[PDB]
Amino acid sequence: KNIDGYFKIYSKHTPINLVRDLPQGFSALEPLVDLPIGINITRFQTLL
Amino acid sequence: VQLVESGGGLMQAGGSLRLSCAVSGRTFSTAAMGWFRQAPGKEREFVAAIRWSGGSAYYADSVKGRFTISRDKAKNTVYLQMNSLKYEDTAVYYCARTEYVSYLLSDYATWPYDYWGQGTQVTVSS
Amino acid sequence: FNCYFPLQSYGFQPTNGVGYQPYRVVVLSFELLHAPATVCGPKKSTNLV
Ligand SMILES: *[C@@H]1O[C@H](CO)[C@@H](O)[C@H](O)[C@H]1NC(C)=O
């Protein structure tokens, strides 16, 4: 997310055994990164 | 920093020769290049100058309409195209370089240059 | 004539007058945009009791 110029990145890694779809359950994401960019964002894309 | 001259030599009057002068070694900047000449027993004398930036040229009266100075920045080389050769053109020709930037091109006729080539003989025959 | 090169060199010699000798100059300008302030000072800490 991007709020008042700061880019907040939270993340969480877990093991799973579930090819078909998202696992049902509950888990919280701890913050990892806080970037003082002050950059506008309205679009994004992924790189594999 | 070295100035390496080439070309010239013997040519019959009315003919054309081209002198080259290549600059080797690390330079910070070049303001202008020039050609001078010294005939036996005579004082060394200005021939032509060229500003490295823009390529504007300044000529001694004695060579106007006959000689052309030119520059190849990428090859770090100055040239003197010597057309309509006369006996009076017989001399050792010297390449010169300066980092001194004058607003006034005509200053290159009288400015003491910092770097000098070894000199190349031009001999004009009948 | 009436056509000159806009730039000219400096005559910086070791023997030149102080007025004509070279001087290195840095100008520090500060900016406050609609963005986070990312250039902050030390704010030195004190011992814990
Ligand atoms: C950032 O996006 C907002 C929302 O449309 C817009 O008003 C503003 O002009 C944009 N700013 C920049 C840096 O273009």
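Heads up, chain C uses Swiss-Prot numbers, so what you see runs 486-534.
Each residue, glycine too, has its Cβ placed from N, Cα and C.
While the structure shown retains the original residue, Swiss-Prot records the natural variant C:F486 to V with this note: In strain: Omicron/BA.4, Omicron/BA.5, Omicron/BQ.1.1. Proximity of C:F486 (variant position) to non-local residues of its own chain (separation of 6 or more, Cβ distance below 8 Å) is seen for none. C:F486 (variant position) falls within neither a helix nor a strand when secondary structure is assigned with DSSP, and so counts as coil.
The number of other Cβ atoms within 10 Å of the Cβ belonging to C:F490 (variant position), over all protein chains shown, comes to 15. Listed in Swiss-Prot is the natural variant C:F490 to S, annotated as follows: In strain: Lambda/C.37, Omicron/BQ.1.1, Omicron/XBB.1.5, Omicron/EG.5.1.
Where Swiss-Prot documents C:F490 to L as a mutagenesis experiment, the accompanying text is: Increased resistance to neutralizing antibodies and human covalescent sera neutralization.
One natural variant catalogued in Swiss-Prot, C:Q493 to R, is accompanied by this note: In strain: Omicron/BA.1, Omicron/BA.2, Omicron/BA.2.12.1. Within 10 Å of the C-beta of C:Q493 (variant position) there are 14 other C-beta atoms, taking all protein chains into account. In the three-state DSSP scheme, C:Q493 (variant position) is classed as coil.
C:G496 to S appears in Swiss-Prot as a natural variant; the accompanying note says: In strain: Omicron/BA.1.
For C:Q498 (variant position), other Cβ atoms within 10 Å of its Cβ number 10. DSSP assigns C:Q498 (variant position) to coil in the three-state reduction, placing it in neither a helix nor a strand. Quoting Swiss-Prot on the natural variant C:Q498 to R: In strain: Omicron/BA.1, Omicron/BA.2, Omicron/BA.2.12.1, Omicron/BA.2.75, Omicron/BA.4, Omicron/BA.5, Omicron/BQ.1.1, Omicron/XBB.1.5, Omicron/EG.5.1.
Record note (Swiss-Prot) on the natural variant C:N501 to Y: In strain: Alpha/B.1.1.7, Beta/B.1.351, Gamma/P.1, Theta/P.3, Mu/B.1.621, 19B/501Y, Omicron/BA.1, Omicron/BA.2, Omicron/BA.2.12.1, Omicron/BA.2.75, Omicron/BA.4, Omicron/BA.5, Omicron/BQ.1.1, Omicron/XBB.1.5, Omicron/EG.5.1; May enhance affinity to human ACE2 receptor. A sphere of 10 angstroms centred on the C-beta of C:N501 (variant position) encloses 12 other C-beta atoms.
Annotation of the mutagenesis experiment C:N501 to T in Swiss-Prot: Reduced host ACE2-binding affinity in vitro.
When Cβ atoms from all protein chains are considered, those within 10 Å of C:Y505 (variant position) total 11, not counting its own. One entry in Swiss-Prot concerns the natural variant C:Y505 to H. Its note says: In strain: Omicron/BA.1, Omicron/BA.2, Omicron/BA.2.12.1, Omicron/BA.2.75, Omicron/BA.4, Omicron/BA.5, Omicron/BQ.1.1, Omicron/XBB.1.5, Omicron/EG.5.1.
The C-beta environment of C:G496 (variant position), restricted to residues of the same chain at least 6 apart in sequence and closer than 8 Å, consists of C:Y505. Using a CB-CB cutoff of under 8 Å against chain B, the variant positions that qualify from C:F486, C:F490, C:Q493, C:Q498, C:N501 are C:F490, C:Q493. Between C:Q498 (variant position) and C:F490 (variant position), the C-alpha separation comes to 23 Å.
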